[PDB]
Amino acid sequence: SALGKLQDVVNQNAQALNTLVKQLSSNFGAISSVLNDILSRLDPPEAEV
Amino acid sequence: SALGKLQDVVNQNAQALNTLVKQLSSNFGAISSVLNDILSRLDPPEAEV
Amino acid sequence: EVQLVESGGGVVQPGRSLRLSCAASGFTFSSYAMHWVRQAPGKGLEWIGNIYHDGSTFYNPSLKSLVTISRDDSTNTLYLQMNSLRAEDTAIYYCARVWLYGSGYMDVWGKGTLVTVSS
Amino acid sequence: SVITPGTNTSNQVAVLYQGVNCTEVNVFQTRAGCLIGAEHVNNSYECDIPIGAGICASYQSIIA
Amino acid sequence: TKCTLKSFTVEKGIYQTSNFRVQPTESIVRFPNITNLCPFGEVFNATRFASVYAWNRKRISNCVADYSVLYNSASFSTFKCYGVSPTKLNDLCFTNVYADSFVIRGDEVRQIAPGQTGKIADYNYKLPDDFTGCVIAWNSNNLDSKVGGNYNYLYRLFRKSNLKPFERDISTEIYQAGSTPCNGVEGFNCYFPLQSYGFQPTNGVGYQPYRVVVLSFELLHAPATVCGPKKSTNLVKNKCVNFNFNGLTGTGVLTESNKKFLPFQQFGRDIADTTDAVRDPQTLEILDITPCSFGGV
Amino acid sequence: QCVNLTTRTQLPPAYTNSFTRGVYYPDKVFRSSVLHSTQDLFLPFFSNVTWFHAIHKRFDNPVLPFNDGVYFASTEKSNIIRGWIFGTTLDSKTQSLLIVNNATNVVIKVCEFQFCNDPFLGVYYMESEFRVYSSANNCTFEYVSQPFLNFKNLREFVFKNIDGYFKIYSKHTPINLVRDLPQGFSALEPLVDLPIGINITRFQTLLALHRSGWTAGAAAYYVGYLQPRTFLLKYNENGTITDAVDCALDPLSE
Ligand SMILES: *[C@@H]1O[C@H](CO)[C@@H](O[C@@H]2O[C@H](CO)[C@@H](O)[C@H](O)[C@H]2NC(C)=O)[C@H](O)[C@H]1NC(C)=O
Ligand SMILES: *[C@@H]1O[C@H](CO)[C@@H](O)[C@H](O)[C@H]1NC(C)=O
Ligand SMILES: *[C@@H]1O[C@H](CO)[C@@H](O)[C@H](O)[C@H]1NC(C)=O
Ligand SMILES: *[C@@H]1O[C@H](CO)[C@@H](O)[C@H](O)[C@H]1NC(C)=O
Ligand SMILES: *[C@@H]1O[C@H](CO)[C@@H](O)[C@H](O)[C@H]1NC(C)=O
Ligand SMILES: *[C@@H]1O[C@H](CO)[C@@H](O)[C@H](O)[C@H]1NC(C)=O
Ligand SMILES: *[C@@H]1O[C@H](CO)[C@@H](O)[C@H](O)[C@H]1NC(C)=O
Ligand SMILES: *[C@@H]1O[C@H](CO)[C@@H](O)[C@H](O)[C@H]1NC(C)=O
């Protein structure tokens, strides 16, 4: 634990990137989290929503 | 006004907590700011919105 | 006045057939739907069957192929044929009448008939 | 909150219920909350795992 | 660079202008080679439908479903699809397709929808809030009405609680009225739950019989069995393509892989949940999916 | 044909520890070198798993609840356990599921069986005795497949019933332990998915008699119940689940 200050910065940056990547899996109230599924399943008036 | 620097920090923290509490009373465009009133007055398709 | 009377009950051997009749007096037999209900001693009411002016017969899913509901409109009567009698069919039977143009209130009831099966 | 040493060292844990009295949940009452699973000792050492309000936990079992 | 910095003079330095991404060259569609038509004629063109209290459920699987003969048919008055567009129904591969057939009157067709209230939604047939599928309804007065009155179709009038979604209540039980029990004739006389529809052909629109078929799907969670008519293309290695594997769309390079998939396992997912490997139908091989080269210019 | 077995010895069923058994693959997605958190109907770690014996005179075929799902473990030698019965009332009023594994093939049938009080198979010292049901009138689903199968063999199965689908997960393990469940980890691969679409609240184990009265071969099985909970599964470089964490067991695993 001598080099904890640098490892803390590395872990925080990697964790922020991992959280940002993980947030793509959330649909945020939509029918799906995948854009291709929405574009292949719905007409543009509701796919727009 | 000798100890204004510490008092400013205490006032800012208390005011931020009070503002965060008072934001619960706002409906943000919904019919009510209370979740129980929405769940008791509307069906789940519109209560979800 | 309105009256439902039944006949055909008695003490009969099990496996012998029965024909229970429900005669209606005082009201026109059309535009009403007729029910058969039974209840065992120590047990609650159990619905048997429905029949309409069309001739559509609806049975209880619990008991299958034991009964057969037959409406007749020339003399305003209703018949039940019971075949292959088991020992548990000892029951008091009731004839019921619903209006097709309202809630399912069964209005007046038959007084009931007694069926006792034994060996 | 779960107070633990490394899993390489031991699997013993202690549970801190923050701002909760001990009658509403090795049970010790701190100003931080109720600490269950740590033996309170009268000796003073350096802080290893911070609990709060001057209370710290260490492994030697888990002591507070 | 001039357009990015909004200036006609650009100073010395390095400037991020755009993001290069290689575009796909051709589209490959991979679908199961199976060519068994789905028995929609046994569902829509059946002689008899059951009542709404005892609605008929048919599981449709392991066949190719040609949806284009449904939407372009002018017989259906109501064709309302929730969670899927009806035009795109040919392009998608489904699993666990369910056909629910029953007969209801005219103004109750609006009650076959998510989030509706009424007798049919509460006590006869409930659709979930997250329902995906299609509700198809057409007038059947010239089959399901008789001049004396058709009585083959029933609806449940009352239940103690609302139904769960996709729950069938064939149980016909005598129920009470209030403040007097149903201990025989002696109390308030006991109400019956099932009432028959009065179908005559002289009845106005809104009371006439309408046949309803509800198709319900599940969107690509198992190895899919129900697929549209689309013809399977050949597979190309090491090139950027926009692929469609059983309704899963995307862009990437398909390469050989060394991932030891278990027999049940079909595809693979990364942290972001985007598909990283897939098992192609017809040939059962495992193709790795690597995103096409991109970066900053 | 039905036969009452009247030579049983009265004994209460036993209980033992689940350890870290009952973990199955939650989905059909390949995952490698990752830690995945999933919320599903799982068997809790170190739970109280019910132990039933078949020894000679013990013959344990009781009436057990199904609840949300059933973990079935079998310390088996010489092939006594042959199948299962699922249903609600186990008669012709409702529709019931039959899974059997006889000497030739595995048969799954969904019919309205009028089941016997003591359903069983029999081996003569050849199989020439089958008394499970007396009738089968309305059959909707049939599925004939390959044979699934000191105590030498360990059979783990997970039976789940969600959305009209019966998921059976299986794992076969060579063991040499004499009496109890070995302590270790083995992830159950999915075996079959059956579109039965029936209500299941009760289940029965099917055993086989040995005739030379009747004799029960040495066998033991364990019944555990699944609960909705979260596991943290570890996927190695080969896509195999090698370790698991019960998220609600103790504060350390939480
Ligand atoms: C095996 O034992 C069971 C339980 O004693 C028997 O089931 C009973 O059989 C009698 C005779 O028909 C019925 O009156 C009871 O109602 C049955 N009990 C139940 C709970 O259903 C069974 O019949 C026996 N097997 C044989 C072949 O006689
Ligand atoms: C039902 O019959 C009509 C009569 O020609 C036909 O046009 C239609 O395609 C049929 N529908 C199905 C689903 O077979
Ligand atoms: C068709 O697909 C199946 C998998 O569903 C596969 O087993 C079979 O070999 C394929 N047939 C051809 C001719 O590609
Ligand atoms: C398992 O259950 C039995 C009775 O239900 C009980 O006596 C026993 O102590 C339990 N075992 C454990 C480890 O909880
Ligand atoms: C399944 O059966 C049990 C008892 O047999 C009953 O309480 C339950 O409501 C049934 N569920 C369904 C969906 O039929
Ligand atoms: C196994 O069961 C099947 C299903 O009834 C049957 O056809 C077959 O003959 C049985 N085999 C033996 C050896 O009993
Ligand atoms: C189930 O079987 C009984 C007797 O074999 C029969 O009367 C009944 O109609 C069957 N049910 C259905 C839905 O066919
Ligand atoms: C993964 O598989 C390889 C063989 O391809 C084997 O050598 C290795 O030991 C396996 N990994 C583990 C953790 O067992």
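Following Swiss-Prot, chain F residues are numbered 14-69, 77-145, 153-176, 185-247, 257-298, in order.
For all residues, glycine too, the Cβ spot is worked out from N, Cα and C.
According to Swiss-Prot, the naturally occurring change F:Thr19 to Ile is described as follows: In strain: Omicron/BQ.1.1, Omicron/XBB.1.5, Omicron/EG.5.1. In this structure, F:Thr19 (variant position) belongs to neither helix nor strand by DSSP; it is coil.
Packing around F:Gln52 (variant position) is summarised by its Cβ count: 11 other Cβ atoms lie within 10 angstroms of its Cβ, all protein chains included. Under the three-state DSSP scheme, F:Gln52 (variant position) falls in the strand class. What Swiss-Prot notes for the natural variant F:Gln52 to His is this: In strain: Omicron/EG.5.1.
For F:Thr95 (variant position), the Cβ neighbour count at a 10 Å cut-off comes to 25, with all displayed protein chains included. While the structure shown retains the original residue, Swiss-Prot records the natural variant F:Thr95 to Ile with this note: In strain: Iota/B.1.526, Mu/B.1.621, B.1.1.318, Omicron/BA.1.
Long-range neighbours of F:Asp138 (variant position) (same chain, six or more residues apart, CB within less than 8 Å of its CB): F:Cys15, F:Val16, F:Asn17, F:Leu18, F:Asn81, F:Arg158. In three-state terms derived from DSSP, F:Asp138 (variant position) belongs to an extended strand segment. For the natural variant F:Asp138 to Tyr, the note given by Swiss-Prot reads: In strain: Gamma/P.1.
Its own atom aside, the Cβ of F:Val213 (variant position) has 8 Cβ atoms within 10 angstroms in the protein chains shown. A coil conformation is recorded for F:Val213 (variant position) in the three-state DSSP classification, outside any helix or strand. In Swiss-Prot, a natural variant is listed as F:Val213 to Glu, annotated with the note In strain: Omicron/XBB.1.5, Omicron/EG.5.1.
Each residue contributes its Cα atom, and for F:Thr95 (variant position) and F:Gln52 (variant position) these two points are 29 Å apart.
For F:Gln52 (variant position) paired with F:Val213 (variant position), the C-alpha to C-alpha distance reads 34 Å. In this view, F:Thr19 (variant position) is surrounded by 7 other Cβ atoms within 10 Å of its Cβ, with every protein chain counted.
F:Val213 (variant position) is 29 Å away from F:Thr19 (variant position) when you measure Cα to Cα.
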